[PDB]
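Colleague: Have a look at this one.
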Amino acid sequence: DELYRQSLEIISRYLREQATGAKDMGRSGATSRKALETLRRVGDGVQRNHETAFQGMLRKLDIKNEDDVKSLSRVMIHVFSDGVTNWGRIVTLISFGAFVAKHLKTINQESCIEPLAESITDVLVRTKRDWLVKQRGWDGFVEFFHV
Amino acid sequence: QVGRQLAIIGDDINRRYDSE
Ligand SMILES: [Zn+2]
């Protein structure tokens, strides 16, 4: 499942880099590198322009431990519950994932960041694989925003 | 509530990049 592997590598690297402040590639490295750079520009913009909403959403989720981190899967599924899929929703979910990741670092729950990245990746790849393939994967992601 | 609020924000982001 290369689409899962590539997606996890991009999403995990972004969440962990956002949480730790320290920038840390396999197959399709050139595309994945542009996707991660696109994610830095667009995702940092999303978190800044919607910071107040994200703060309230984070407080509502009330994440105090690793057990509270097993509820986000149902939240991520809710993003696409109306049947609509687009890159804006996808990048917004990953940006909010990075926002949670920063929170998890602050409360010394850094070990939860990887299961969070695996859960975001699973929802995208498991429930939207057809759409992601039709949109040409992360090449299409990079092209859609064309920063 | 949270996933719906993310969907709304994401649609605004999508419109911003998609509009011709
Ligand atoms: Zn609801």
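Note that chain A carries Swiss-Prot numbering, so the residues on display, from first to last, are 172-195, 199-321.
Determined by X-ray crystallography, 2.0 Å, according to the entry header.
Placement of Cβ uses the backbone N, Cα and C atoms for every residue, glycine included.
OK, Swiss-Prot features for this one:
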- A:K194 to R: Reduced ubiquitination (MUTAGEN)
- A:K208 to R: No effect on ubiquitination (MUTAGEN)
- A:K234 to R: No effect on ubiquitination (MUTAGEN)
Colleague: When DSSP is mapped onto helix/strand/coil, what comes out for A:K234 (mutagenesis position)?
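Modeller: Where A:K234 (mutagenesis position) sits, the three-state DSSP reduction gives helix.
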Colleague: In whole Å, how far is A:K194 (mutagenesis position) from A:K208 (mutagenesis position) when you measure between their Cα atoms?
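Modeller: Taking the Cα atoms only, A:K208 (mutagenesis position) lies 15 Å from A:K194 (mutagenesis position).
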Colleague: In the deposited model, 3 residues lying between A:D195 and A:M199 are absent; what is the Cα-Cα distance separating these two residues, in Å, to the nearest whole number?
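Modeller: Taking the Cα of each end residue, the distance is 10 Å.
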Colleague: Tell me, by DSSP, whether A:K194 (mutagenesis position) is helix, strand or coil?
Modeller: coil
Colleague: What does DSSP call A:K208 (mutagenesis position) in the simple three-state scheme?
Modeller: helix
Colleague: Run through the Cβ atoms and count how many others sit within 10 Å of the one on A:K194 (mutagenesis position).
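Modeller: Looking across every protein chain shown, the total is 9.
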Colleague: Judged by the number of other CB atoms within 10 angstroms, which among A:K208, A:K234 is the least packed of the mutagenesis positions?
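Modeller: Looking at the mutagenesis positions A:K208, A:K234, the Cβ with the fewest others within 10 Å is that of A:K234.
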